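J.: Shown below is the structure under consideration.
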Amino acid sequence: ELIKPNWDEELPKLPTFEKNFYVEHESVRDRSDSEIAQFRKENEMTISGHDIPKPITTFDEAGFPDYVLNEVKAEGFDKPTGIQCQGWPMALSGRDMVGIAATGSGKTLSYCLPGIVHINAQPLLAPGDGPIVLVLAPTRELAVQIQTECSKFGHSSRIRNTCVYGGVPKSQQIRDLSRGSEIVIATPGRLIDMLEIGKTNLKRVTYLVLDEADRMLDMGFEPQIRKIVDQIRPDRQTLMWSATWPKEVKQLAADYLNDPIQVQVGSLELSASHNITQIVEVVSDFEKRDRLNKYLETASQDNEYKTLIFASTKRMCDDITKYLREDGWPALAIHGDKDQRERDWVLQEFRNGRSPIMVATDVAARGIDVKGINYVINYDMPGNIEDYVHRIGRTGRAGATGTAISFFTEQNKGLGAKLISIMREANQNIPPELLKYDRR
């Protein structure tokens, strides 16, 4: 079962790997130190640690070999993600890292591409051997996300992966751990039920990634995790990602890392309460009024519904309500352009049922508590994401259920990426062709 070796007696008998692969093109050093400090805090990165690499700013600037540099731009993307631009240099250079970013961030390429480079510097699997890079994820869905990126970027080489997670045939995973995987992704539960049968082993693990560490401990995989990391040689490179910062994540990082850099990209992320169902639809500005009515009537048969509509201009809450009451919707517009005299009986006739549907702007969305709002509808997609979550937050907290409908178009491109990271935080269904903003 357990037994936890002494890493002074078995360690100097173990072979020894190299884990630095970064060239640090002189394009990046120097730029410097007013614009890499401007770049760093424009992605709201907050780094700390010793000897922290300057971020790259294009694919060529990351010291990637070509069999993966070619396939990383072949995705048709310019100027790789912020998390990729500070993460790839420290990962390729073999340091350990604790990264703070929201659940759903563009984190998995951060460490899978340097992992691929980490493998093809090392002897082959030499039958009897187990994985080189080991990734631990809480959920099956993230584990398969990760393996999609590991076979996409691994195909160029022999790199073979097999993720072992729970709720699937436990002998077609004995048959996949049988067959020399260089990458093994595992929920910690099933990794321990394959390590007592001894169908796999971690004594060639040199590169460890704990993804979504915080919600790995939430579901109490901490016992499991702690007794898989003991089994791994302590001169490994170790990368750990977390959205929150509990006392135990703080200690998990303390126990199982070694001189790590601390990168925080996110903003200590916010609830987007899970009582709300979220409906996004990729549409044009043109056909958008058409789909207003479809959902307006889907909500407008249940009494007493109360919908809240948002649009970008305040001029386009008049044209939206002049349209909406012209075929008999009890719709009133709220905004500061006119008459704040008669702006606050729209709400004395909103929390009763006199006019269930009220249309307003983000600037107009100012400190009013009319909660009871059902089926809130973003006609015009906002420019930041801290407003989207402030928009949709007014439904379903007492009556802890509600719906949110968003009309997403191409003039929200820069918000596509961040928006998906708010849905997988809340384990919500994602439109099949909103997903094309997933990373970068």
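All chain A residue numbers match Swiss-Prot; in order, they span 57-496.
Going by what the header records, the deposited coordinates were determined by X-ray crystallography, 3.2 Å.
Each residue, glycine too, has its Cβ placed from N, Cα and C.
The domain 'Helicase ATP-binding' feature in Swiss-Prot is assigned to 144-319; the stated evidence is sequence analysis. Summarising the annotation, Swiss-Prot assigns ATP binding site to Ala157, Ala158, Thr159, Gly160, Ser161, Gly162, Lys163, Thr164. Listed in Swiss-Prot is the mutagenesis experiment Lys163 to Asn, annotated as follows: Abolishes enzymatic activity. Swiss-Prot documents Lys163 to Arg as a published mutagenesis change and attaches the note Decreases nonsense-mediated mRNA decay. Annotation of the published mutagenesis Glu268 to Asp in Swiss-Prot: Decreases nonsense-mediated mRNA decay; the original residue is retained in the structure shown. Experimental mutagenesis at this site is recorded by Swiss-Prot as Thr300 to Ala, annotated: Decreases nonsense-mediated mRNA decay. The domain 'Helicase C-terminal' annotation in Swiss-Prot covers 347-494.
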J.: List nothing but the one residue from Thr159, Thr164, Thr300 whose Cβ has the fewest other Cβ atoms within 10 Å; the candidates are the recorded positions.
T.: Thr300
J.: Sequence gap of 6 or more, Cβ distance under 8 Å: name the residues on the same chain that satisfy this around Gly160 (ATP binding site), in order along the sequence.
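T.: Within the chain, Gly160 (ATP binding site) has Cβ neighbours under 8 Å at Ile476, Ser477, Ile478, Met479, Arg480, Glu481.
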J.: Pull out the binding-site residues from the set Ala157, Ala158, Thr159, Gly162 whose C-alpha sits within 10 Å of the C-alpha of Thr300 (mutagenesis position).
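T.: Of everything listed, what lies within 10 Å of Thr300 (mutagenesis position) (Cα to Cα) is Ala157, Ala158, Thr159.
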J.: So among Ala157, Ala158, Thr159, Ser161, all listed as binding-site residues, which is physically nearest to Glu268 (mutagenesis position)? Use the C-alpha atoms.
T.: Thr159
J.: Summarise the domain 'Helicase C-terminal' (347-494) by DSSP state, stating how many residues are helix, strand and coil.
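T.: Secondary-structure breakdown of the domain 'Helicase C-terminal' (347-494): 46 helix, 20 strand, 82 coil.
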J.: Using the centroid of the Cβ atoms of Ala157, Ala158, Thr159, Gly160, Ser161, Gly162, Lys163, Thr164 as reference, list every other same-chain residue with Cβ within 8 Å of it (recorded ATP site), in sequence order.
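T.: Everything else in range on the chain: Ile139, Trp297, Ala299, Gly322, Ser477.
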